[PDB]
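Enquirer: My structure is below; once you've seen it, I'll send some questions.
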Number of protein chains: 2
Amino acid sequence: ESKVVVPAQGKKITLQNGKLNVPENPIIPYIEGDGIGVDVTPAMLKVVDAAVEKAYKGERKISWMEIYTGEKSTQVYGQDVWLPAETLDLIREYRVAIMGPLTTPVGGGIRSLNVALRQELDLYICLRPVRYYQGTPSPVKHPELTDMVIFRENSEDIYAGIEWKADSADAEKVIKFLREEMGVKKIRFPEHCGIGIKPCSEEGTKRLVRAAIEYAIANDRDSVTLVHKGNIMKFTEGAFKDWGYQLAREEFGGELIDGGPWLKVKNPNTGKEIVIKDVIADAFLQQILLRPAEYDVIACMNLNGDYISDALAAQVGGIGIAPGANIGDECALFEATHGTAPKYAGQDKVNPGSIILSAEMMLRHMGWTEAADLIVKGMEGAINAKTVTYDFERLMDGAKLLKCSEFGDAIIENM
Amino acid sequence: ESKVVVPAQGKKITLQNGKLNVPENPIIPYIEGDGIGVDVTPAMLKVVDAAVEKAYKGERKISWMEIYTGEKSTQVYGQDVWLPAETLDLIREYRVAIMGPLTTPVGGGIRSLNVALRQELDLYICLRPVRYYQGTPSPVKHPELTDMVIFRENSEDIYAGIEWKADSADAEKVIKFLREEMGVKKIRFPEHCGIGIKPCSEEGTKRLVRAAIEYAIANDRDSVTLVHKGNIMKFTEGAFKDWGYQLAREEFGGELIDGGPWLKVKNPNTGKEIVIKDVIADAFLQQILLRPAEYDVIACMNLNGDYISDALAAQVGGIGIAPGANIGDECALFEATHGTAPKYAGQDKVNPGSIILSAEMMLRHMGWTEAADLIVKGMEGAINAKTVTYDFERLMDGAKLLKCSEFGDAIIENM
Ligand SMILES: Nc1ncnc2c1ncn2[C@@H]1O[C@H](COP(=O)(O)O)[C@@H](O)[C@H]1OP(=O)(O)O
Ligand SMILES: Nc1ncnc2c1ncn2[C@@H]1O[C@H](COP(=O)(O)O)[C@@H](O)[C@H]1OP(=O)(O)O
Ligand SMILES: NC(=O)c1ccc[n+]([C@@H]2O[C@H](COP(=O)(O)O)[C@@H](O)[C@H]2O)c1
Ligand SMILES: NC(=O)c1ccc[n+]([C@@H]2O[C@H](COP(=O)(O)O)[C@@H](O)[C@H]2O)c1
Ligand SMILES: [Mg+2]
Ligand SMILES: [Mg+2]
C-alpha cells in the first residue's frame, strides 16, 4: 500500500503543447535524500516557501508531497525497495520534482539510483549551470570569469550500463564474437578482461544539442561549444560533434564562419550571432581554467559532462553549492549534486546551497521567475555578508559561522 | 631504401635483466616532429648536448640519429608513409628515443600516430610528471602545492580503437548480436547508433599499477591514488581499482589502514609508509584543485589519464612545458606533449620547455641523472629570471621576451 499522501489542498501541474501549465497551488513531489538530506532539504523547503510567499504575496503556494527513493525508501516500503515503481509514476504524473542526495547500496549489484531515475524517466538533459557568487572562496585567481551552462547528455554513452565481468561466461562470449565474427584484433589482453559498450546515436545526440541551442537562444547566450574526444572515438564522440554541427545547420540556419569549422547561428529574437564551436575534451579541461571567458553553453556526452560539471564547480568554489536539473520532455527532476556526507548527517552543519539553487532552477522551470530571482538575490547577499556554513567559513577570514538551518535563514534575510 | 643514417661514431644501448646498459656514446633516435617541431627540436638537441657536456666533462656524448613519422615521413619516404615500419624497428632496437609533436592526417581514416606508436611498441605506461616551476604564471592561487606523477595506462581502454559507424553494416551486426544474443535492453536508440568497445584486463591493469608502485618506492613518494569511475563502469574502471588494490596486497605487502579501503605499503628502502587509496574520477578533478597537496603518484586508465594530465598541466601554468614519456618493457619514447601549432611553425617563437623536460626524463631514464639535474636547474633559473618565451611573457609583468632558440640558451646559461 502506498505511503505517499497526496496533499488535500493543491493541484497537479499539467503539460500542453510542450508548455507547462502551473496552477497557483502546485503539488511538488520531493525526495528528502539520505545522509545530509535530512539537513539540507528542510532548509530548502523553508527558503523556497519564503521566496514564493514574498514574490507573489500569498497568491501562490507549493503543496509539498514527500515521495521516496534510497535508504529512506527501504525504511518506508520495506527491505529491497530502493526505488519504488510509485516514485517513477508520481514524478511523471506531477511533472516537476526535487531531490536531496541519494544512497545507492554496494554489494547488492544495483546501479546508481540517480542514473536509474534519469534513464527510467528519460530525463535526457542533465542541466548544470556554473557561475560565481562574489565572496565565495575559490582556488583560482579569477573565478568571476566563469559563467557557463552545461548540457550533459543523460540517456546514453557508457552510462548505458552495458558491461560484463572479467572471466564471466558472458564476457568470454562477447570477446569471442568480437575476435571471431567481427575480426577484432585490437584487444591487447583478451583473457581476464572486462568489456563495456559505448553507444551514441543520432537521435540521442540531436535532442540534447537541440535543447542546448534553444537555451542559448532563449537566454541570449554567446556560444555553444561541443566538447568531445572525437579524434580517438570517431564513431561515438566524433559522431556527437558532427551531428551537433549538422543539427545547427539544418534546424537553426547555422552558417560557416570563415573557413570553418565554427558556425554562426542568428538569434531569431535578438539578432545576436551565436557561435557554434568545438573543443577536444582534454584541451577543454585546460581551457576552462585558462580562458574561461571564451565559453558559455556547453554540449557534451554523459561521461564528459560528469567530469566537466565537477571541474567547473570546483574552480568557482562551488563544490557544495552546484545546482543541477534532469530534464526530459514529460517531466523534470531537480537535484542536490553533492553526496550524502553521512559523517555530518543530522548535525545541521553542511551547506544547503546546492539543493537551494537547484530549487531556484525548479522555480524558473515553472515560470516562477520572480521567486527564483529572490533566491539568487538572497544567496548573493548571504555570501557577500560572509554569513556562511563551515565549508566556506574555514576558507575565509572574518566570516560568521552559520549552521545549515541558519544559512537558510540568512538567504531569506537577504531577499 | 632506408633514408636513416646510422651515426658512424656511437653505440647501441642494450637491455639485460630489465636493466639498461648505456654506453658513453649512445645512439639516440629522434623524430623532429611536425609544425613547431622544427623550432623546439633543435632547441632540445642543443640544451641536451650542453647538459651532457657539462655533467660528464666530455666523456659522454649522444649520437643523435634522425628517424621519421608524421608529415615529414611522407616527404622522405613517399606518399602514404606516415609511420614507416623502420621507425618501429629502430625505436625497439635502440631502446630510447624522443619525438616532437606529430601531425595525424584527417579524411584518410587513419588513427592518432601518437597512439599508434604507443600501441605498436607496447609502451603501456604513459608517464606524465606535473610539478610547478617557481615564477611560472598560473591561473590558480597555489600552484606550488602540485607535485604529482601520472601513470596513465597506455595499451587498452576505449583507446583500443574498436568501434563502428552509425548505420554501417558492422554496427547493425554488433547491435543485433547485443540485443538478440546478449539480451541487451539498455541501448536507448539502437538505430543510427555508433558503438564503441571498452576493454580492461587484469594483466593490463596490474602491469601499469605495478610500475606506479615501484616508482613510488624508488622515488620515496607518499602515496599512489587509483582514479576511476568504477561506480558506473563496474567491470572496467571498477575492476581496475580492485585489481590495483589486489596487486598492492599480493606483491607489495599492502595492509588495511583502519577499516579500509586504503592500504599502507612499506617502502622496503626507507621504511616510509606509502598510502594506496582511490578517488572517483569526477571528484578527483575537483580534488586536484582543492587539495592538491594530498596527492602524489596517480594510477589510472587511458582516457582518464589523458584528461588528468591535461588538467594538471594547465593549473601549474604548464600547458606548453609538460613533459611526457611512453615506457614499455623493451623500449621507451619520450615526447613533446603539446600539438604542432602550425601557425607559428618556423618562427622560432614557441616554448621548447615541454620537449626539453621530456629530454630531462629521457636522460634520467638512461641513468644520466647529473645531466638531467642540470636541465632542471637550468629550467628553474631561466623561468625565475623572467627570461621566457611569448606564452609566459604575455601573462607576466617585467619579463624579457625570448625567442624559442633564445630560451634554450637561457636554460644553458642557468646550468
Ligand atoms: N553541502 C555540502 N557542504 C559542505 N561540504 C560538502 C557538502 N556536500 C559534500 N561535501 C563534502 O563532501 C564530503 C562528502 O562526500 P560524499 O557524500 O561524496 O561521500 C564531505 O566530507 C564534505 O567535505 P569535508 O568532509 O572535507 O568537509
Ligand atoms: N610549446 C608551446 N608554447 C606556447 N604555446 C603553445 C605550445 N604548444 C601549444 N601551444 C598553444 O596551443 C596552440 C596549438 O594548438 P594545437 O597544436 O593543439 O592545434 C597554439 O595556438 C598555442 O596557443 P596560442 O595560439 O593561444 O598562443
Ligand atoms: N572560424 C573558425 O572556424 C575558427 C575561429 C577561431 C578558432 N577556430 C579553431 O581554433 C583552433 C585555432 O584557431 P586560431 O585561428 O584562433 O588559432 C583551430 O583548431 C580552429 O578549429 C576556428
Ligand atoms: N583509512 C581509510 O581507508 C581512509 C582514510 C581516510 C579517508 N578515506 C576515504 O575518504 C572518504 C571519507 O574519508 P573521511 O573519514 O576522511 O571523511 C571515504 O570514502 C573513505 O573511503 C579512507
Ligand atoms: Mg558526477
Ligand atoms: Mg591528451
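Here chain A follows Swiss-Prot for its numbers: 2-416, in order, are the residues you see.
The backbone N, Cα and C atoms fix where each Cβ goes, and this holds for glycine too.
If you look up Swiss-Prot, you'll see A:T104, A:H339, A:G340, A:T341, A:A342, A:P343, A:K344, A:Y345, A:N352, A:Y391, A:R395 marked as NADP(+) binding site. What Swiss-Prot records for A:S113, A:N115, A:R119, A:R129, A:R153 is D-threo-isocitrate binding site. The annotation Mn(2+) binding site is assigned in Swiss-Prot to A:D307, A:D311. Residues or ranges marked as Mg(2+) binding site by Swiss-Prot on the basis of experimental evidence: A:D307. In Swiss-Prot, a published mutagenesis experiment is listed as A:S113 to D, annotated Loss of enzyme activity. In Swiss-Prot, a published mutagenesis experiment is listed as A:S113 to A or T, annotated Decreased enzyme activity. Loss of phosphorylation. A mutagenesis experiment is reported in Swiss-Prot for this position, A:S113 to D or E, and the note states: Reduced affinity for isocitrate. Where Swiss-Prot documents A:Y160 to F as a mutagenesis experiment, the accompanying text is: Nearly abolishes enzyme activity. No significant effect on substrate affinity. Here Swiss-Prot describes A:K230 to M as a published mutagenesis experiment; the accompanying note says: Nearly abolishes enzyme activity and strongly reduces substrate affinity. For the mutagenesis of A:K242 to E, Swiss-Prot gives this note: Strongly impairs enzymatic activity. The structure shown keeps the original residue. For the published mutagenesis A:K242 to R, Swiss-Prot gives the following note: Impairs enzymatic activity.
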Enquirer: How many whole Å apart are the CA atoms of A:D311 (Mn(2+) binding site) and A:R129 (D-threo-isocitrate binding site)?
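Expert: On Cα coordinates alone, these residues lie 10 Å apart.
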Enquirer: With Cβ-Cβ distance below 8 Å and at least 6 positions apart along the chain, what are the contacts of A:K230 (mutagenesis position)? List them in sequence order.
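Expert: Sequence-distant Cβ neighbours: A:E238, A:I281, A:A282, A:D283, A:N305.
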Enquirer: What is the biggest Cα to Cα gap, in Å, among A:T104, A:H339, A:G340, A:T341, A:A342, A:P343, A:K344, A:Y345, A:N352, A:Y391, A:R395, the residues listed as binding NADP(+)?
Expert: 27
Enquirer: Give me the long-range Cβ neighbours of A:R129 (D-threo-isocitrate binding site): same chain, 6+ apart, Cβ under 8 Å, in sequence order.
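Expert: Set apart from A:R129 (D-threo-isocitrate binding site) by at least 6 residues yet with Cβ under 8 Å, we have A:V150, A:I151, A:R153, A:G306, A:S310, A:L313, A:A314, A:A323, A:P324, A:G325, A:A326, A:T338.
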Enquirer: Name the residues of the same chain, 6+ apart in sequence, whose Cβ is under 8 Å from the Cβ of A:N115 (D-threo-isocitrate binding site)?
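Expert: Spatial neighbours, sequence-distant, of A:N115 (D-threo-isocitrate binding site): A:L103, A:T105, A:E336.
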Enquirer: From the recorded positions A:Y160, A:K242, A:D307, pick the residue whose C-alpha lies nearest to the C-alpha of A:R395 (NADP(+) binding site).
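Expert: The smallest Cα gap between A:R395 (NADP(+) binding site) and any of the recorded positions is with A:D307.
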Enquirer: Is any of the recorded positions A:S113, A:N115, A:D307 near chain B, in the sense of a CB under 8 A from one of its CBs, and if so which?
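Expert: Among the recorded positions A:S113, A:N115, A:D307, the ones whose Cβ sits under 8 Å from a Cβ of chain B are A:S113, A:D307.
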Enquirer: Say you check the Cα of A:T104 (NADP(+) binding site) against those of the recorded positions A:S113, A:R119, A:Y160; which is nearest?
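Expert: For A:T104 (NADP(+) binding site), the spatially nearest of the recorded positions is A:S113.
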Enquirer: Can you give me the same-chain residues 6 or more apart in sequence from A:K242 (mutagenesis position) with a CB-CB distance under 8 Å?
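Expert: For A:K242 (mutagenesis position), the qualifying residues are A:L227, A:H229, A:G231, A:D279.
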Enquirer: Using C-alpha positions only, work out which of the recorded positions A:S113, A:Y160, A:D307 is nearest to A:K344 (NADP(+) binding site).
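Expert: For A:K344 (NADP(+) binding site), the closest Cα among A:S113, A:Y160, A:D307 is found at A:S113.
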Enquirer: Between all pairs in A:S113, A:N115, A:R119, A:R129, A:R153 (listed as D-threo-isocitrate binders), what's the biggest Cα distance, rounded to the nearest Å?
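Expert: Max Cα-Cα spread across the D-threo-isocitrate binders: 19 Å.
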Enquirer: Rank the recorded positions A:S113, A:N352 by the number of other Cβ atoms within 10 Å of each Cβ and report the first-ranked residue.
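Expert: Result of the Cβ crowding comparison: A:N352.
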Enquirer: At the level of the C-alpha atoms, what whole-angstrom distance separates A:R119 (D-threo-isocitrate binding site) and A:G340 (NADP(+) binding site)?
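Expert: The Cα atom of A:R119 (D-threo-isocitrate binding site) is 17 Å away from the Cα atom of A:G340 (NADP(+) binding site).
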Enquirer: Measure from each Cβ of the recorded positions A:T104, A:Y160, A:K230, A:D307, A:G340, A:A342 to the atoms of ligand 5 and list the residues where some distance is under 6 Å.
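Expert: Cβ < 6 Å from ligand 5, in sequence order: A:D307.
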Enquirer: CA-CA, which of the recorded positions A:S113, A:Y160, A:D307 lies nearest A:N352 (NADP(+) binding site)?
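Expert: Smallest Cα separation from A:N352 (NADP(+) binding site) among A:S113, A:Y160, A:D307: A:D307.
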